Amino acid sequence: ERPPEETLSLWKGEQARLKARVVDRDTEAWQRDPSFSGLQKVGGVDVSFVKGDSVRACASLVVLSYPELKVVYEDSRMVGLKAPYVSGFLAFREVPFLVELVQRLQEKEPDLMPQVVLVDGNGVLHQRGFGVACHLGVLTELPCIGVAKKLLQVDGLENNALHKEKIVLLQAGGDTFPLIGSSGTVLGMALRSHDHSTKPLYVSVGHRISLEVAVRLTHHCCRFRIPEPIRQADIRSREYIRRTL
Ligand SMILES: [Mn+2]
Ligand SMILES: [Mn+2]
Ligand SMILES: [Mn+2]
Ligand SMILES: [Mn+2]
């Protein structure tokens, strides 16, 4: 249920090569705006699978209007995944299919191309600084934000008692604390999504966005704990699985 080490070594080399293309600063005019004026379309992606099958899956791309957060585009399609899940290699399972959804959008409704994509999974908060959100960003050149629902324990980061103390100090929606690697680098932020949630999101740069803008936009997408673009992709892909099977 795990690729051989020689395969993982090839994948690590690919991740290191592609990381040279990540842009971890703002490159879009709306990103530097106090209310994100100019931002109209926010994307979300996720993949759901079946109980008893890690091959058959449903990949979903949704585009939401901003700031209303209403779904203006959905593409949910059944795919056959090839690689198993290995922590640190999520993109090699999901990202070829996500790229195909973006290309299908360009062909079908090019005027609904999202201005930024929230990805279910980390960006630079990653064993090699190149998570699935960076990987989608570099292959599509779209701005991308990584949003993970639990902490990837890399570069000295750990979900220990000290980390849980900082989570307790998050007290209102929008509060954050930085995830500082042993390198002295800020890899991402823990974010309290809303007043009535206590388990934080872990937000990090995917591509063509700064961390502080990525955190603020994620917060603006949080009707519930999971940001609405990811939440809709998650709900619709699982619903799609249920109906057809
Ligand atoms: Mn607007
Ligand atoms: Mn997912
Ligand atoms: Mn789930
Ligand atoms: Mn999901």
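Just so it is clear, chain A uses Swiss-Prot numbers, and the residues here are 7-251, in order.
According to its header, the structure was obtained by X-ray crystallography, 1.9 Å.
Each Cβ is built from the backbone N, Cα and C atoms, and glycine gets one as well.
The Mg(2+) binding site annotation in Swiss-Prot covers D52, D126. Same-chain residues at least 6 positions away in sequence with a Cβ under 8 Å from that of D52 (Mg(2+) binding site) are, in sequence order, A65, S66, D126, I236, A239, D240, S243.
Note on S93 (mutagenesis position): other Cβ atoms within 10 Å of its Cβ, all shown chains, come to 10. Classification of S93 (mutagenesis position) by DSSP places it in coil, neither helical nor stranded. Among the mutagenesis experiments that Swiss-Prot reports, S93 to P is described with the note: No effect on activity.
Counting only residues at least six positions away in the same chain, the Cβ atoms of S93, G94, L158, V160 sit under 8 Å from the Cβ of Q133 (mutagenesis position). In the three-state DSSP reading, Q133 (mutagenesis position) counts as coil. According to Swiss-Prot, the mutagenesis experiment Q133 to P carries the following note: No effect on activity.
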Inset, instruction - Could you tell me which three-state DSSP class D126 (Mg(2+) binding site) falls into? - result: strand
Legend entry - Cβ neighbour count (within 10 Å, all chains shown) around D126 (Mg(2+) binding site): 27
